[PDB]
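Q: If you scroll down you'll find the structure; I have some questions about it.
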Amino acid sequence: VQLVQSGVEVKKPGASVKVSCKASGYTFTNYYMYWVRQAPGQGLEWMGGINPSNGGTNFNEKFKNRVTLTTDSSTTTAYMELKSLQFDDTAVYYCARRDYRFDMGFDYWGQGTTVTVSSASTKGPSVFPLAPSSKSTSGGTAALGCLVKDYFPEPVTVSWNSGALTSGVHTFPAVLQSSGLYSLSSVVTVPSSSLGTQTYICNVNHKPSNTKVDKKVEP
Amino acid sequence: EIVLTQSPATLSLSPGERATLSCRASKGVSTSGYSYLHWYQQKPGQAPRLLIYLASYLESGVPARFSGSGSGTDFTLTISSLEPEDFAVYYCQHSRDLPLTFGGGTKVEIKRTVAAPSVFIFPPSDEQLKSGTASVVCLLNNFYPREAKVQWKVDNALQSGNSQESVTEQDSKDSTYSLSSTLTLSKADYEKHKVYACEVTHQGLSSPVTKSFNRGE
Amino acid sequence: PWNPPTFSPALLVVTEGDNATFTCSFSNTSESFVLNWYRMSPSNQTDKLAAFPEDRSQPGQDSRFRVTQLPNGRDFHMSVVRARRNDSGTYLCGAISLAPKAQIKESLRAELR
């Protein structure tokens, strides 16, 4: 038993997006399908449901004007189209099934479809050193890192010394800046004495903009 | 709409300990002795999983240590003894009428001894300063509990509205948190002041810790 | 525990605008069960019309189909309000156990004309 959803979407405001949820014959003859979304950092919000046996629908009134729900019986696939996209439509969208006999809970969820809505266009990161010094030295420990700034969309991936350096690393979750672009920091703590005996390089990959940058971080 | 209020927002417990979570509805979600209330688990980067349906029924496949209770407006989810796998976010959901709604979620985190942050500060890179923008970064490393206050001061003036922070997930090795805060100014504003400080308050510290530097040091 | 519900009359005849009422009988102290009222689809699937208690989150719910619990608690009226031409067909009710989660037992089927 599977619910398999379509992949990541990046959209402009005013655009449309159509998310798919592939199920099985059994699911379609024995369950209703529901759509739920989750904005970043927030909880779950119900959008609507559909009865695959007759195409009948229900809705959270908030979404009724912009959401269309359909099923394709012949491919046992459910579709959610969200039109006239807004900035705060940015969320993970889930399809979920519910027993058609009675609500015994959403007993199976699809893996989720990430949708980002923004007037921002695809942009590669500017990578800046977070340079170790006496102001980043506590005891016999020093901290250093990289500032990965002003990219779009998510995600960026960061490694240190080509993946060799893993212990003592923290790569923080990105924040969305007022500009609409993301920024993130990645830091590592090392013995302060090692600042003059070790080379530290952060490897940044941003696949949407084809960006691969290495940045040597010096004291 | 019927609104579900979960409490507490965060439970800090150790493995083996009982966890009791609460869900309260703004109106009754029970009819004819049936309670239209369900419970779900969610881990980072994962879809929710159903634990309990119709207030008190255990979903097949779900371990016996999970149980649900309640009716009307008052519901609880209990984990009789926490396993390491059970530290996650838990939601309740009703279907007493439309719209279906979810509670705000309860996070069950690992309890550990208080750990004070080590505080580090990073001046803007010269490279960035060429771009007409200046980012100052404050890092709080490996602390517990998660609650920490970070305040930015520029020439002793408290900054508001020009910083953002991010916090890691609880470390799988030592159960601590780390926090990054970024102060962002135009290069022109940055060059108009001398001293940049981040002031950190945390219950593991005997007094607030101030890390600062002189621009151009 | 437990037997399938009964569903009567075997043959129900009306023509337009009438009300067609079946009776589902389920002797129980629930022990939570729920009831479903089904009509047979053209592909011989059991299409759910309504439940007891009411399935308020059923999408595409049709309010012409009503299920009412009678005072003895064992008998339920399953009724089509203002029955139409295409409402003619095969009907039945089912009792569903919530605890084994899966378990349904269906009644014998009936005809409405």
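The numbering of chain C matches Swiss-Prot: 31-143, in order.
Header entry for method reads X-ray crystallography, 2.0 Å.
Using N, Cα and C of the backbone, Cβ positions are placed for all residues, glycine too.
Reproduced below are the annotations present in Swiss-Prot:
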| type | residues | note |
| --- | --- | --- |
| MUTAGEN | C:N49 to A | Decreased N-glycosylation without affecting binding to binding to nivolumab drug |
| MUTAGEN | C:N58 to A | Decreased N-glycosylation without affecting binding to binding to nivolumab drug |
| MUTAGEN | C:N74 to A | Decreased N-glycosylation without affecting binding to binding to nivolumab drug |
Q: Mind checking which of C:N49, C:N58, C:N74 has the fewest other CB atoms within 10 A of its CB? They're the mutagenesis positions.
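A: Relative to the other mutagenesis positions in C:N49, C:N58, C:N74, C:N74 has the fewest Cβ atoms within 10 Å.
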Q: In which DSSP state, out of helix, strand and coil, do we find C:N74 (mutagenesis position)?
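A: Assignment for C:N74 (mutagenesis position) reads coil.
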Q: May I ask for the distance between C:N49 (mutagenesis position) and C:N74 (mutagenesis position), taken between their Cα atoms and rounded to an integer number of Å?
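A: Distance (Cα to Cα, whole Å): 25 Å.
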Q: Are there mutagenesis positions in C:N49, C:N58, C:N74 whose CB lies under 8 Å from a CB of chain A, and which ones?
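A: Listed in sequence order, the mutagenesis positions near chain A come to none.
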Q: Do you know offhand how many angstrom separate C:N58 (mutagenesis position) and C:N74 (mutagenesis position) by C-alpha?
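A: Checking the Cα atoms of C:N58 (mutagenesis position) and C:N74 (mutagenesis position) gives a distance of 29 Å.
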Q: Reduce the DSSP letter at C:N49 (mutagenesis position) to three states and note it down.
A: strand
